[PDB]
Amino acid sequence: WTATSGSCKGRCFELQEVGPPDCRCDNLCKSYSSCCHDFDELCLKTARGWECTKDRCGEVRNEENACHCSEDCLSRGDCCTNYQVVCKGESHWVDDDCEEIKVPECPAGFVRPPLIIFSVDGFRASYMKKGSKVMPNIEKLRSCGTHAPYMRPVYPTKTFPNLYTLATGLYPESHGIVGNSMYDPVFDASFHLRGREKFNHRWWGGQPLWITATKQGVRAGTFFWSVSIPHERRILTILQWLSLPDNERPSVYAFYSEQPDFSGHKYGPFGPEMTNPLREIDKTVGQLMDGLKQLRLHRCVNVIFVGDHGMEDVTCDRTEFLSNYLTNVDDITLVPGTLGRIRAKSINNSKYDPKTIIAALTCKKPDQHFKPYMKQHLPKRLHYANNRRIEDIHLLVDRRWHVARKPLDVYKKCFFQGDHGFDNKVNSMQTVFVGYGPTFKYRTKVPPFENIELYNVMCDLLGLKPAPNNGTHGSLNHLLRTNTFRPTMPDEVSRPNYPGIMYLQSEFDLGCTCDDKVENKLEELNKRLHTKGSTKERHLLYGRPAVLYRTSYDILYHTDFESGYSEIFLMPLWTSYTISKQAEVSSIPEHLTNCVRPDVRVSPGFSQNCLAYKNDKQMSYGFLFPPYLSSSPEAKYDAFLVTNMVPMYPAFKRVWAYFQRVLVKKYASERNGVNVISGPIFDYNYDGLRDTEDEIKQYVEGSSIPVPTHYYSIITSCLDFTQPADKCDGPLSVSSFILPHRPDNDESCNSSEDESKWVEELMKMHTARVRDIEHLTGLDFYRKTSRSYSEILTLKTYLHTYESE
Ligand SMILES: *[C@@H]1O[C@H](CO)[C@@H](O[C@@H]2O[C@H](CO)[C@@H](O[C@@H]3O[C@H](CO[C@H]4O[C@H](CO)[C@@H](O)[C@H](O[C@H]5O[C@H](CO)[C@@H](O)[C@H](O)[C@@H]5O[C@H]5O[C@H](CO)[C@@H](O)[C@H](O)[C@@H]5O)[C@@H]4O)[C@@H](O)[C@H](O[C@H]4O[C@H](CO)[C@@H](O)[C@H](O)[C@@H]4O[C@H]4O[C@H](CO)[C@@H](O)[C@H](O)[C@@H]4O)[C@@H]3O)[C@H](O)[C@H]2NC(C)=O)[C@H](O)[C@H]1NC(C)=O
Ligand SMILES: CN(Cc1ccc(Cl)c(Cl)c1)C(=O)Cn1cnc2ccc(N3CCN(c4nccs4)CC3)cc2c1=O
Ligand SMILES: [Ca+2]
Ligand SMILES: [Cl-]
Ligand code: NA
Ligand code: NA
Ligand SMILES: [Zn+2]
């Protein structure tokens, strides 16, 4: 019950929302069907439209009108946006030359530059160039402010997960809005675009910007708008709020547009019907800028123009149906469309097997336009697993396609020509970012970045301390004229040990064998210099990684590589080596095939053993530094140390051995040397964070040797590839991956073929930011460079995507 028989007189678009059963006049009341009886009359006036005309200039104030052209309107704060243009001979904002905003030029009483978020649904990145002739206000924002060529949304590339990601800096897995449609098994309730369930706070985690603002004494209301309030009224409302007295006036404002997504769905991303929605969004931006100029706020406010996701060509005939794969299709519930999420229809079924379903969906058709995954096996870059609302079975749907359960689901719901929600690396899913105002830089291009980063920037723009989030604070410092956040490197928590030769060969009982005892004083202090770290500047280019948790580990130096050896996990946390453009690939000699050597620097008790691998029929082993890239036959012996060995499934070894033997050399050839840091990752609970010892679910049979869930590599070179990796004076170039450590290659449908047909493609899918690797390892990389820390932060957030142009 709302006793909707109070009034909105003097209360239109009030900022504080009022408690029941007393009726509401806030910008959300229409959503709850709880507005006072007079809201439309008072708060949603439309009379005479949205523009001033000559015949309206200097009129007698008529309170019925949607906006005013009378003399008093400036001081009342409620002119039509074009008032100064029509009735004062002033020019539109878009027609003024763009002048650098060196300092905030605000009216008296403004304590700080207000922030205005202008968000646009389904605004694909390429619209910036492709729609440029019809969007002059937007193009002026772009060229005059700071802009990226695109901004990367989060997966799934749906509206709600992305807008709430913008507001919180959190992955959907952490904020809870994991889809446009969601079932929570605990709530036994469903969240939809339609309906009243979405209004419940229990779905929405994290701390949105407006709450971060309010708690630190910066005024801000919700970013939400009821859909029935037209766009013109939203602009006029924001402009009215901006006219409030200093102690009432909010510091942050948000405008939302359902366009161009709405038409995009009907007409496809580039349908001839798409020109008009783009025109209209530009007009709206123009109204806001004219309005700000009127209030002399146009060189005072910071404006963000930002989209939630792109739009792809998708039609009904491009639907894969699960009923073409499964016979038991009525046993399952599917979240359909541009992604798939499958769960049991009845939770009262103990004869329900996810394994059998995955298998029935795996590589079943040659053309297959989806790939099934257990959620923990999804690419770690998607960060799409750690939430009870995310189904164990996920379908990654190919761009341009849909998944549905049965044909009846499509025809009894062709309506659509456009959709979105695909993998966030997909070009068509990319969206937009423009920043304009005194705090942003002038006429500046920045590289593409992820929408998870914006929360921190908006906090900075408002003098707020950000709530804990998934951005890397400082990675977007290059967007801003004046910063206020100075990032610092996390302190190293564990200092390494530097062990010398401490054990005799006969102290080891590892069950290992090596054909090695084929024994000059010239070449003998030289070998000792390598174990002491003479070649360390060659192979460790950016300093040792800092271990950011409490542990026991040893630095181990060799001719060809250096490692950080964990006495707890019985393997390296990292292994660092440099392969120049000129270096040679050799083989593992016949006599050294099964060679594993005790490391006289590390105790029997802190070493792996060969017996464990013999007894484990599933588990083989591989090496972190590759023997194939030894600099000399004699240095090759170092690669076979027990301290360089890691557990590997035979199926995974196909992947690793091809990466090591072929790809590292290919990257060194193409990039003029590479530095490689490789290591294990443990993430049994799939939270995207380093597991502690007692979270490990699998060991090599009969041992304390823990089994990695993933293997990483960070591959760094000089951005200017005319300089070799090991002599590089300026910025760096990086690509990384996090390969899942799996006992089969079911993920790669062509894996029965030569590694050269499938291995590289898999690695590409599992591309990663260094930052992802840091969370997963508790390591901190690039500690010693000639580069600024902000630049290094940007580098750590880079993701090599592998998409075309
Ligand atoms: C992306 O950024 C975010 C934010 O920085 C990172 O996520 C954080 O990770 C932390 C570690 O995983 C986690 O800290 C824990 O908090 C626990 C209390 O959590 C509540 O309070 C906070 C603070 O206000 C709040 O944010 C949380 O909100 C969550 O929960 C509700 C649902 O109930 C949702 O509305 C909301 O969306 C959010 O859900 C998300 O997080 C939860 C986990 O909290 C997930 O389950 C969801 O899937 C979803 O992703 C909470 O309301 C607290 O219990 C923890 O303390 C334990 O661990 C410490 C370790 O030092 C130890 O000392 C203690 O012993 C303690 O153990 C005890 O509890 C155990 C479990 O109950 C029990 O087994 C033991 O026996 C002990 O009794 C811990 O401090 C933090 O909550 C989240 N924050 C958010 C917002 O998600 C995230 O990691 C980043 N991602 C990446 C990849 O880097
Ligand atoms: C599509 N857009 C745009 C949009 C803008 C910004 C973002 Cl961040 C997003 Cl995700 C979407 C809508 O605005 C649609 N729409 C409409 N009417 C609503 C009415 C009440 C709610 N509730 C959400 C939960 N809840 C919370 N209060 C504080 C924290 S969570 C109560 C309010 C939500 C809506 C709502 O979403
Ligand atoms: Ca973990
Ligand atoms: Cl969804
Ligand atoms: Na074995
Ligand atoms: Na396969
Ligand atoms: Zn949409």
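Numbering of chain A is taken from Swiss-Prot, so the residues present carry the numbers 51-463, 468-573, 576-591, 617-886, in order.
Each Cβ is built from the backbone N, Cα and C atoms, and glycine gets one as well.
Copied over from Swiss-Prot, here are the features:
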MUTAGEN   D171 to N  Abolishes lysophospholipase D activity
BINDING   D171, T209, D358, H359  Zn(2+) 1 binding site
MUTAGEN   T209 to A  Abolishes lysophospholipase D activity
MUTAGEN   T209 to S  15% of wild-type lysophospholipase D activity
BINDING   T209, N230, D311, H474  1-tetradecanoyl-sn-glycerol 3-phosphate binding site
BINDING   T209, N230, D311, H474  1-(9Z-octadecenoyl)-sn-glycero-3-phosphate binding site
ACT_SITE  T209  active site, nucleophile
MUTAGEN   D311 to N  Abolishes lysophospholipase D activity
MUTAGEN   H315 to Q  20% of wild-type lysophospholipase D activity
MUTAGEN   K430 to A  Impaired secretion. No effect on lysophospholipase activity
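Here the deposited model leaves out 4 residues, and the two residues on either side, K463 and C468, have Cα atoms 10 Å apart.
Among the recorded positions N230, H359, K430, no residue has its Cβ under 6 Å from any atom of ligand 7. When the recorded positions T209, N230, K430 are screened for a Cα within 10 A of the Cα of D358 (Zn(2+) 1 binding site), the ones that qualify are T209. Taking the mean position of the Cβ atoms of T209, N230, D311, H474 as the 1-tetradecanoyl-sn-glycerol 3-phosphate site, the remaining residues of that chain whose Cβ falls within 8 Å of it are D171, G172, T207, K208, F210, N212, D358, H359, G475. Summary: among the recorded positions (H315, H359, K430, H474), the fewest other C-beta atoms within 10 A of the C-beta are counted at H315. In this structure, the CA atom of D171 (mutagenesis position) is 7 Å away from the CA atom of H359 (Zn(2+) 1 binding site). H359 (Zn(2+) 1 binding site) sits 7 Å from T209 (mutagenesis position), taking the Cα positions as reference. Near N230 (1-tetradecanoyl-sn-glycerol 3-phosphate binding site), with the C-alpha within 10 Å of its C-alpha, lie none of the mutagenesis positions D311, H315, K430. Between the CA atoms of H315 (mutagenesis position) and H474 (1-tetradecanoyl-sn-glycerol 3-phosphate binding site) there is a gap of 9 Å, rounded to the nearest whole number.
Checking the recorded positions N230, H359, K430 against ligand 4, the ones with a C-beta less than 6 Å from an atom of that molecule are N230. When the Cα atoms are compared, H474 (1-tetradecanoyl-sn-glycerol 3-phosphate binding site) and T209 (mutagenesis position) turn out to be 9 Å apart. Taking CA atoms as the reference points, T209 (mutagenesis position) and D311 (mutagenesis position) are 9 Å apart.
Residues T209, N230, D311, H474 are listed as the 1-tetradecanoyl-sn-glycerol 3-phosphate binders, and the farthest two of them sit 14 Å apart at their Cα atoms. For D358 (Zn(2+) 1 binding site), the number of other Cβ atoms no farther than 10 Å from its own Cβ, over all displayed protein chains, is 28. Counting only residues at least six positions away in the same chain, the Cβ atoms of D171, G172, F173, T209, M361, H474 sit under 8 Å from the Cβ of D311 (mutagenesis position).
Within 10 Å of the C-beta atom of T209 (mutagenesis position) sit 20 other C-beta atoms, taking all shown protein chains into account.
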